[PDB]
Amino acid sequence: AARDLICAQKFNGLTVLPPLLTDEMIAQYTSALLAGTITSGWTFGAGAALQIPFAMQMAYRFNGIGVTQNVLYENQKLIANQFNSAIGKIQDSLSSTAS
Amino acid sequence: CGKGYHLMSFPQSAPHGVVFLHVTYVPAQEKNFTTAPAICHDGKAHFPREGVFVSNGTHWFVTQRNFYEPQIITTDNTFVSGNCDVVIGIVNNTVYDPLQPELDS
Ligand SMILES: *[C@@H]1O[C@H](CO)[C@@H](O)[C@H](O)[C@H]1NC(C)=O
Ligand SMILES: *[C@@H]1O[C@H](CO)[C@@H](O)[C@H](O)[C@H]1NC(C)=O
């Protein structure tokens, strides 16, 4: 009794094809990328994946940006607290603001 | 440019375009090791300068990141910072000093 525009545009030949990649396997790709970038560092993007503990990988990233790795290991809990608070803040930012 | 760490590139002419040859570096054969973030000796902490601490199970070696060559832990390739009570997972081993056998003789 209340016709929407989808049926009206469907009855004039304007169809919409479905995408080949649905959201399940896109989510599988993102899960694989997250698992690689946590448990392998940046080695999996060049050759094969190698296991590295996460604190040593963060020490490598700090040595990359210009801070020697003794600053990390004496301040690891502060880094973890700030990271958890940042993830919670960005979750609240996506929950509140819709723009 | 290519899959892996990059070394060079060679262009080649083509009809209506260009063809590249990205020579690249790929590691091949792997080996498991047991690591530790630092080495405790005399109450102070030793860290790798440019490398990583590995162990085969009996001895501890310092090794560069993308190729396996073992080296003895010395004061020349390590720098000291802090104590042993703030790092997590530190193991106990000696630290060699090259000045001691020179002063002994
Ligand atoms: C290292 O140990 C794991 C655990 O069993 C094993 O699956 C793997 O084949 C070993 N070797 C390499 C190169 O990862
Ligand atoms: C290293 O030696 C100290 C005493 O020299 C000891 O208290 C400590 O537990 C040792 N480390 C480990 C991992 O056992």
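Note that chain A carries Swiss-Prot numbering, so the residues on display, from first to last, are 845-943.
Yeah, the Cβs are placed from backbone N, Cα and C, and that goes for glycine too.
In three-state terms derived from DSSP, A:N856 (variant position) belongs to neither a helical nor a strand segment and is classed as coil. Annotation of the natural variant A:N856 to K in Swiss-Prot: In strain: Omicron/BA.1; the original residue is retained in the structure shown.
Quoted from Swiss-Prot for the published natural variant A:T859 to N: In strain: Lambda/C.37.
Swiss-Prot lists A:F888 to L among its natural variants, and the accompanying note reads: In strain: Eta/B.1.525. Classification of A:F888 (variant position) by DSSP places it in coil, neither helical nor stranded.
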Out of A:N856, A:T859, A:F888, give me whichever of these variant positions has the highest number of other Cβ atoms within 10 Å.
A:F888
